[PDB]
Amino acid sequence: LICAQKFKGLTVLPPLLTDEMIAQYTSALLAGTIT
Amino acid sequence: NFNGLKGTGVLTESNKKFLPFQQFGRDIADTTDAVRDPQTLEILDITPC
Ligand SMILES: *[C@@H]1O[C@H](CO)[C@@H](O[C@@H]2O[C@H](CO)[C@@H](O)[C@H](O)[C@H]2NC(C)=O)[C@H](O)[C@H]1NC(C)=O
């Protein structure tokens, strides 16, 4: 409940780049450096 | 205001297990989050507005 006790004005905002897009960039760099 | 338990917010219904001698409820931030009504014997939870 340590994550849900944020009633006292302490917010965490998500990153703009999600995990899927980061993994897709990683796959793109891997493909570009292998082929 | 239940015997000096002043606060601001809504009082939702909570059904957590307590003890007969335990009526107060605090949290990590040392704030009154769960309370027991003095007259009637159910449990309320303070949620901000
Ligand atoms: C507070 O006092 C009142 C009388 O002034 C009592 O409440 C009654 O409790 C009985 C329980 O057997 C109920 O059947 C009645 O309907 C209640 N009357 C009311 C609420 O007017 C009792 O002594 C105390 N009540 C509580 C909830 O502690």
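Following Swiss-Prot, chain B shows residues 542-590, kept in their order.
Structure method, as recorded: electron microscopy, 4.0 Å.
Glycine residues also receive a Cβ, built from the backbone N, Cα and C atoms like all the rest.
With a 10 A radius on its CB, B:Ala570 (variant position) counts 11 other CB atoms from all the protein chains. In the three-state DSSP classification, B:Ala570 (variant position) falls within coil. The note that Swiss-Prot attaches to the natural variant B:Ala570 to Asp is: In strain: Alpha/B.1.1.7.
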